[PDB]
Structures are given as structure tokens and as C-alpha cells.
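K.L.:
My questions will all concern the structure given below.
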Amino acid sequence: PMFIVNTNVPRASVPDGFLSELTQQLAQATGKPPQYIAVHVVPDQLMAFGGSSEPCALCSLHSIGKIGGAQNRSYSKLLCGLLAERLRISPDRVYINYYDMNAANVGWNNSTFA
Amino acid sequence: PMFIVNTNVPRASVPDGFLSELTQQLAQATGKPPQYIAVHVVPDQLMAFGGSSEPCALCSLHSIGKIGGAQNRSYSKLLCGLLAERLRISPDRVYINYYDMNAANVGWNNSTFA
Amino acid sequence: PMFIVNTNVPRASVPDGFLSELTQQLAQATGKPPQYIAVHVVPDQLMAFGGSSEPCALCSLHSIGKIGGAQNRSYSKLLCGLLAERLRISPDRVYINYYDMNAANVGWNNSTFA
Ligand SMILES: *[C@@H](C(=O)C(=O)O)c1ccc(O)cc1
Ligand SMILES: *[C@@H](C(=O)C(=O)O)c1ccc(O)cc1
Ligand SMILES: *[C@@H](C(=O)C(=O)O)c1ccc(O)cc1
């Protein structure tokens, strides 16, 4: 799994330990080992949501399985709550795109997971 | 819908009001209310198109529905036109990836749109 | 084809000519003319892989066709090799997402490739 956060919140407001907290929480939520989880945080972005430049985030979660109707609602609760608590972003100004990847379409370590 | 523009144009060449103009134009084009539309502009990028570093842009438009053959041609004319007029990027150095998303795969406000 | 590299390696560690090298290697690997190939390198990113901030990369290769089980392994060897050689990133700290794009969902030059 890989999780990306793009946000207009400034770098200075991203707290220490945030990438590690994301890694641990995603490990718990998805059931996958933390050593496979990649997290990417992109602050200071030029963004608008609903025409407004108040804090917002556009996120993606890519996963080989563990993606689906019920699971995606659980991920959204978990991730919106983390973003609200740590970055002070309102949950109704966050979009998270969920992608269920075929293992043959993820390259790693000079091969793919096929 | 969410629209993202990556470009090597510098931030200073991104005109004031560009994010609002994109929000308005995408609302018109998709028929969705502007309160739903998210826009992300990323300037100053290290990019090449066809092996050259002249202005170029790599964009994505994600939408729940309203994606398809003829619609995508219409969006391309609209968006290439804006990028040409506002950022001085030639339409043959723009790629726009179109993604039709399932409502169950878009999180927002602690749940999904499903 | 479009190829994106996101990495926490610093901007100064990216060799001049890296974009041109990527363009030629991808043209050879996919069999597509280099005029069509777009490359985007994003250094200095706030990233973690497996909970650790050592150099890593998250990449995407989008292509209209030429995506599949065997192809994707040969791509992964080539790209992992090049990132290891040139940016000093260990190949087990790289993810490459492969996307097969329909031509009707790729806009370019005021239209689509359909
Ligand atoms: C993480 C991973 O290894 C898994 O098994 O889910 C991952 C998932 C999806 C993509 O595209 C890259 C890494
Ligand atoms: C915008 C939106 O909510 C709609 O009605 O389509 C949107 C579409 C798709 C994605 O992935 C995020 C936001
Ligand atoms: C490159 C291209 O034009 C091809 O022939 O595949 C390309 C492929 C896919 C996307 O999304 C953008 C550009």
C-alpha cells in the first residue's frame, strides 16, 4: 500500500512523527506489514476545494486488494480523522481516491508482485 | 471532480484567479456544482515532453461519471485552450488523463460517496 | 507513455540529462517514438517507505498498450536499475505502478488519441 497526501497546509504545520503515525495506522487498518507501506506527504500546494483556498487535502490510497465498499468507508473515517486531528483539515474538504491494484501492475525490487 | 495540472511553467507565470477560473470552467463543462470541484496546480516542475524542456503540462481529471469518448474530446478542447491562453503552453505538449471513478472508491467527509 | 518519479533524494542528486536518459530508455523499452514520451521527476519529497526516510522512490508508468505481466517485469528491471545506478536508490525501496490507458481517456492537442 501507498498513501499520498497533497495539501495546501504549510510544511511547518506537519507535525514531527506524522509519516510514522500514518505508517502505523495504515498498517493497523489494512493489515499489511509496516515495512511494505509507503507514505508521501506533499504540503504547501496551490489548491482549491469548492472554489475556496481554506485548508484541504487530495489523497490517494493504492493497495493490492483490501479495497472495497465497506473497507473504503473505514479507511475514510480513519484517514479523515487523522488529517483533522494532526493537520486541522475539515473532513468535508478532503477527497481520497482508492485504487485496487492488480499485483502484476506493481513493480518492486526489479520485478512485479505477480 | 478533481483536476490536477503539473507543469514546468514557473509559479510567477500562473495568473491570479487561475484556480477560480478552472473551478468555474469545470463546473460548466461537467455540469457539477462548483462546491464539489477540487483543483490542484503544481508549477516549477522538472519535466520533459518529447525529450524537450519547453513548457508542457501533465494533467488528470477524475470524475464520478461524465467521462467518455465524446465528453473527453470536449474537455480536452476546453482545458488545452485554457492552458494555452493562461499559461502559454502549446496544446501538443499537454497530456490529460481521464479517470471515471466509482462512487465507492471516492472518500469524503468520513465515508465514501457510495 | 508518461513516466513519473517521486523521490526524497535531493534536487542536487539528480544528474543533468537524467530526463533525456529516461526518455531514450523508455522509447527503447516500450517501442514508442520519443516524441510521445513525457517524463516528470519530483525530488526533495517528504516520504517514507517501510517507516524509514532513507532514499526511496514511488513511480508511475502510464502507457496506451504495452502493459502486461511480462512487459511489466522487464520495465521494472530497467527502471529499478536506472534509479539505483543514477539516484543511488536501493531497488527494494521503489514502487512502480503500471497503468494501461485506453486511448479515448488520454487527451492531447485539443482532442484525444481515440
Ligand atoms: C503496498 C503493497 O505492497 C500491497 O501489497 O498492497 C502497495 C500497494 C499498491 C501499490 O500500487 C504499491 C504498493
Ligand atoms: C468530484 C465529485 O465529487 C463528482 O461528483 O464527480 C470528484 C470526482 C472524482 C474524484 O476521484 C474526486 C472528486
Ligand atoms: C504516451 C503515449 O502517447 C502512448 O502511445 O502510450 C502516453 C501514454 C499514456 C498516457 O496516459 C499519457 C501519455
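For chain A, we keep the numbers from Swiss-Prot: what you see runs 2-115, in order.
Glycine too: its Cβ is placed from the backbone N, Cα and C atoms.
Pasting the relevant annotations from Swiss-Prot:
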ACT_SITE  A:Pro2  active site, proton acceptor
BINDING   A:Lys33, A:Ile65, A:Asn98  substrate binding site
MUTAGEN   A:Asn111 to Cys  Causes formation of interchain disulfide bonds with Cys-81 from another subunit
K.L.:
At a 10 Å cut-off from the C-beta of A:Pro2 (active site, proton acceptor), count the other C-beta atoms across all protein chains.
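P.N.:
Excluding its own Cβ, the number within 10 Å is 23.
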K.L.:
Write down the Cα-Cα distance for A:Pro2 (active site, proton acceptor) and A:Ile65 (substrate binding site), rounded and given in Å.
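P.N.:
With distance taken Cα to Cα, A:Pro2 (active site, proton acceptor) is 7 Å from A:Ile65 (substrate binding site).
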K.L.:
State the three-class DSSP label for A:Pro2 (active site, proton acceptor), counting H, G and I as helix, E and B as strand, and everything else as coil.
P.N.:
coil
K.L.:
Give the subset of the recorded positions A:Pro2, A:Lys33, A:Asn98, A:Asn111 lying near ligand 2, defined as CB under 6 A from any of its atoms.
P.N.:
A:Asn98
K.L.:
For A:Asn111 (mutagenesis position), which of the recorded positions A:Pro2, A:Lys33, A:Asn98 has the nearest Cα in space?
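P.N.:
Closest candidate to A:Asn111 (mutagenesis position), judged by Cα separation, is A:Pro2.
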K.L.:
Sequence order please: the recorded positions A:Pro2, A:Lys33, A:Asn98 that have their Cβ under 8 Å from a chain B Cβ, otherwise just none.
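P.N.:
Contact set vs B: A:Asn98.
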K.L.:
Which recorded positions among A:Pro2, A:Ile65, A:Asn98, A:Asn111 have CB under 6 Å of ligand 1?
P.N.:
A:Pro2, A:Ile65
